[PDB]
2 protein chains.
Amino acid sequence: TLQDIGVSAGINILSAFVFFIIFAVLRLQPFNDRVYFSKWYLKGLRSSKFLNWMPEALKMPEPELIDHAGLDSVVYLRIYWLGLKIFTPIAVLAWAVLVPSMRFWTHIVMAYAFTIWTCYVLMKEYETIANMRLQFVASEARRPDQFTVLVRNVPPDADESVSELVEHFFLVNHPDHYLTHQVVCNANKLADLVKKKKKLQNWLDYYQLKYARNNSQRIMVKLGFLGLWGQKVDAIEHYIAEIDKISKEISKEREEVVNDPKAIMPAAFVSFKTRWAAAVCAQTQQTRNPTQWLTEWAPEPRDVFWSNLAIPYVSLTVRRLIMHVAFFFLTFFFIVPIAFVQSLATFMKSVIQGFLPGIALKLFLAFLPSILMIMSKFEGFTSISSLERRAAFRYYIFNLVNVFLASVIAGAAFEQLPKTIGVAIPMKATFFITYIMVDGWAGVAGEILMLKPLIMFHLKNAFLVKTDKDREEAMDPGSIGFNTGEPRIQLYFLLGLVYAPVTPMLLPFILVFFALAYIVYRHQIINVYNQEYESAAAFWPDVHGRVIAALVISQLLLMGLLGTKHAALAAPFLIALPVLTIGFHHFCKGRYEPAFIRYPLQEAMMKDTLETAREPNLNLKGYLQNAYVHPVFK
Amino acid sequence: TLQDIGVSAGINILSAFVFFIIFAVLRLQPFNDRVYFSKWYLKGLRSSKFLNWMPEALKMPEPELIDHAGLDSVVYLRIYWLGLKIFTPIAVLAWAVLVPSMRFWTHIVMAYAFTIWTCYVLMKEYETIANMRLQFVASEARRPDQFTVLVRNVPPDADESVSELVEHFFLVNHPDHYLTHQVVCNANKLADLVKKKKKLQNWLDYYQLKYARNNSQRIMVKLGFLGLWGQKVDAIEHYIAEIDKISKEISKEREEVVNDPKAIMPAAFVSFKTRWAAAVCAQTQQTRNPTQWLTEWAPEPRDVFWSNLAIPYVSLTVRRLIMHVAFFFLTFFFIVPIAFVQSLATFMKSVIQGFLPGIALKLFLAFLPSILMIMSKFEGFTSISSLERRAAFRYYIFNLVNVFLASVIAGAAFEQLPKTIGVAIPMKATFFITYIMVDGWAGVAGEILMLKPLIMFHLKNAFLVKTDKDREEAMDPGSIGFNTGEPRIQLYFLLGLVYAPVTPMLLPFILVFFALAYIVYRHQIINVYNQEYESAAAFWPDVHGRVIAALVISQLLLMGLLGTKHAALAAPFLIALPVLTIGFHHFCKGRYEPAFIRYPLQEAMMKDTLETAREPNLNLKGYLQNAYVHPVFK
């Protein structure tokens, strides 16, 4: 439906242009500078015709950008550039070869060329990212996570405490290098009490400001219409009593958890004097039993997800099983809404049938990242970085399984009123153009506005800000949103690769999305989006593996589609291609991924020598002993 | 052909009984005690009605056997016991359920039971072997390989020698623990010259003894009939001149190789003061580049295959490619002889058609282990242990690909004068019974005789022994022959598992072979077969993986055979079984194989502490500096 594609593209262009106009209007206004310039503010740099921001964003090259934002941000930004590099020549060559049995062999050779080019680009980008990571890790300033190691599943003892066991074991095994240790404490209940106190205090402050502004009687018990079985005409004394009671409860809980042995988990953080010793401990089997004294790199304190360190290790297998079962139920139940979207995708009906499915799907997938993050958070990983990577991986799996595969198969079933899938599969190019268009150009254009953060910030100013110096706390830009950005771009990679040799009409809009996302997210990295955690792009192996998986899937679907026409004879080549791709992936693994999953001892020793030369009087023990304790215990 | 099976079994029983009679006659004779008791002689214990040796072999339980022979020998022996444990209940249950659409489901449930039992037995034996290995490594006496690490692919430098580079790098990276290092030297030419000298000296000694015994003229120039274009009527002066010339050449080559920089390979052996430091170095990435300063455990000096350390590392990929190509050519050419054997496997013809194929195949596979060992030796591995493991792995691959799969398919093709493979595959139970029978019972029975070593030893006594104290050198029992024993038993495992649920007539002869091989090889381990190298059963992961692969193959062939009958409906279970098996293998991997592929630092430190307590005055540097040099340089 060329007319539907055209009208959808036009309306999305108008939406994007309107979004950019609104952004320009808001940016020049002075009182939302706090939210539109969250960075340059958290870094302590600023206080207190229109579309020139796009070329202004290209300044400040890679080194300054890295030091300003973070290598995670820079690599995530480079993912879009990688997409452009992969899909520009593929698109131009495909268009040139489709616009002036030979058809089949032509497609086969085109697939060979596309796979070769994608592999070469992936290899070069992989090497570049590995070099950047090694350089950044070498140049990085001192952090407590470079000397600290998380020991899991300390074997229980009848008489020895966990602290005594860890101290004795590490003194025996790592002499002259073990410095200090901290024991994981189970303070989830205390943290929950403190969070409840904070919420109640915020509610009290809101009510106090409201009564100060207007002297009346408010009798809404937490709901207004059908609230609590009470009156609470004033409720200020009620909230004061609540605050006092919660403070006493929190003090009692602090006292209990300080001296309760039952709150000691069988895990601890160990800190060494040298990065070399830490790296040695973090990469070697510790004991006969490969399930005791388990060792892994310790996340930096702002990254450690303290709420999950209380999960006993023995139940993680049960948990992962529950994860897979629940994910199966989710991915099975979630065809029905997307089947409904396909049903909607059957002149007054033409425009709506061409536009509505995309926006409907976008609303339907709005809370899905939140659900997946909740699920992963439920089953412990002890680090926000690992939680985000796992959530992105699950979102990619669901993405592939349902919104591409299940969507296309259901749509073909609807189109069918033998196996006409061979002619059916390319026909959903129209629907995918629509969905990519709306969830790409217009989606990013609306994304730059930060409508929700802006509304939230103004609401805090209107009803919660009582004095100064609290707007700093009210400002909270949020993370880059890896959990959402990575799987969406992976879907686009996969879908463009799959339909590249069959429906080249796809590729131009993929390229446009890649460019627009690159520019907008570069502006975002420059001016907003302070990072929550500083990993050294540890997710790049996952991203590369996902791209290779998409490539294999594209090859297999090409084999399936081309295997329907008689006298195909494409099997003896389309079965060889996946083997070549897997071999290339294995070579890249063995040739580079060590730079991401292992820490070279020469690098560790060089870093240590340079640091000890620069600061020969560094009190490492004092620097490390009071860290890694808990957010609650200050 | 029940009559052919019976006559083959009978004739093989007569052959085995005759072999045992001959063994009894030879054992009581005193002058072949040297060869029939090679052990108890290399260990320095002995000097200078019939079938009671079978129960005498059961004495001397596992600890004494381990200390007497080696844990490699003990584990290899236990492989047969594992076979008995797997195939006794399977055989009895299969016979009970086959001898008094239901047929299909009965077979499916039987397959489930067999897979479950095999997995449980494999898991228990895996755990037991891991415990035995850890205990033996802890209790092991001092060896130079526990402190030494082989560094491969040292990056070249314009001005620094390899020794200088290694010394500087390891002093920088592993302070307070690096002790000494030795540089790999390329003396392959010198070793070849020395071997030629030894051969010429042996020939000279033979001729001298011959002329001393009989004073005549011998004019055979190395061939007798069509020898060299010469006379050599006496040739004693000729051989003396040859010895003198080769001695001068060897002296010159020694002088050249001592001072030639070009003979220094980019590799070296590094020795540390502590097992802990050695283990740390042997398990961690050393530098940014994962192809420089490559590190692995160093084999003990009698195990190091010095002839291959001269191979530049950069050509190993090319070599492995040539390996795979040559192995493909071999496995493709080698159907023709086995196809001929199947052709031979079509009353005067009944006996020969029932017996000849087995013995023909046994002769046809006689030199195959030698060829595979030559190939692996050609492409470097630097250790006899790794060479044997790789050769066994390739022999298992060829074994599976050809003599089971290709043999059965060719035989079915011959039987076929659609797809009658469903009825064809079980029908070669007859041929496999014959081959197992002959290459099992009679094969082992002839194996115990040591006919070839005995003939060789008597020939040395007759023509090479000139004085005393040289019979010790003339005695050479040989290794356990892992390269041959492991793949044959793996074939039997695979074949018994595959035909267990379809042709239970197979299993009894497998069980009998397992028992007879166990007893004979136990006697061999007790009295002969000094080990060449002492590994800590590092091959058990390979053996277990091979058994799991055989299990998967058996499940897949069961699915294929049962998928031919109409209304099978066995796919939804026979596709689930391989997934369960792979999952179980992954769990066993992650739960035990670390004990084989990694060295726990607590164990290393405990061993070190005990040793330094027992010997507080051990000159480790003096113990290690002169080791690991070369066999040639004494």
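Going by Swiss-Prot, the residues shown for chain A are 3-50, 71-122, 156-401, 420-490, 502-718, listed in order.
So how was this one determined? The header says electron microscopy, 3.6 Å.
Heads up, the Cβ atoms here are built off N, Cα and C, so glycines get one too.
For the mutagenesis experiment A:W75 to K, the note given by Swiss-Prot reads: Abolished activation in response to poke without affecting activation in response to stretch. Same-chain residues at least 6 positions away in sequence with a Cβ under 8 Å from that of A:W75 (mutagenesis position) are, in sequence order, A:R29, A:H607.
A:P77 (mutagenesis position) falls within a helix when secondary structure is assigned with DSSP. For A:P77 (mutagenesis position), no same-chain residue that is 6 or more apart in sequence has a Cβ closer than 8 Å to its Cβ. Quoted from Swiss-Prot, the note on mutagenesis experiment A:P77 to R is: Does not affect activation in response to poke or stretch.
According to Swiss-Prot, the mutagenesis experiment A:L80 to E carries this note: Abolished activation in response to poke without affecting activation in response to stretch.
Where Swiss-Prot documents A:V335 to W as a mutagenesis experiment, the accompanying text is: Abolished homodimerization, leading to formation of a monomer. Within its own chain, A:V335 (mutagenesis position) has A:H229, A:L685 as residues 6 or more apart in sequence whose C-beta sits under 8 angstroms from its own.
The secondary structure of A:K435 (mutagenesis position), as reduced to three states from DSSP, is helical. Listed in Swiss-Prot as a mutagenesis experiment, A:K435 to I is described as follows: Abolished activation in response to poke; when associated with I-536.
Where Swiss-Prot documents A:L438 to K as a mutagenesis experiment, the accompanying text is: Converts the channel into a constitutively active phospholipid scramblase. For A:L438 (mutagenesis position), the same-chain residues lying six or more positions away in sequence with a CB closer than 8 A to its CB are A:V476.
The note that Swiss-Prot attaches to the published mutagenesis A:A439 to K is: Converts the channel into an osmolarity-sensing phospholipid scramblase.
Among the mutagenesis results in Swiss-Prot, A:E531 to A has the note: Decreases the stretch-activated single-channel conductance by 1.6-fold. The residue drawn here is the original one. The secondary structure of A:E531 (mutagenesis position), as reduced to three states from DSSP, is helical.
Taken residue by residue with DSSP, A:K536 (mutagenesis position) is part of a helix. Within 10 Å of the C-beta atom of A:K536 (mutagenesis position) sit 9 other C-beta atoms, taking all shown protein chains into account. According to Swiss-Prot, the experimentally introduced change A:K536 to I is described as follows: Abolished activation in response to poke; when associated with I-435.
Less than 8 angstroms from a Cβ of chain B: among the mutagenesis positions A:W75, A:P77, A:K435, A:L438, A:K536, that describes none of them. Cα atoms of A:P122 and A:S156 lie 17 Å apart, with 33 unmodelled residues in the deposited structure between them. For A:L80 (mutagenesis position), the number of other Cβ atoms no farther than 10 Å from its own Cβ, over all displayed protein chains, is 11. Of all the mutagenesis positions listed here (A:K435, A:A439, A:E531), the one with the fewest other CB atoms within 10 A of its own CB is A:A439. In this structure, the CA atom of A:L80 (mutagenesis position) is 19 Å away from the CA atom of A:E531 (mutagenesis position). Counting 11 residues missing between A:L490 and A:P502, the deposited model places the Cα atoms of those two residues 13 Å apart.
18 residues between A:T401 and A:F420 have no modelled coordinates; the flanking Cα atoms are 13 Å apart.
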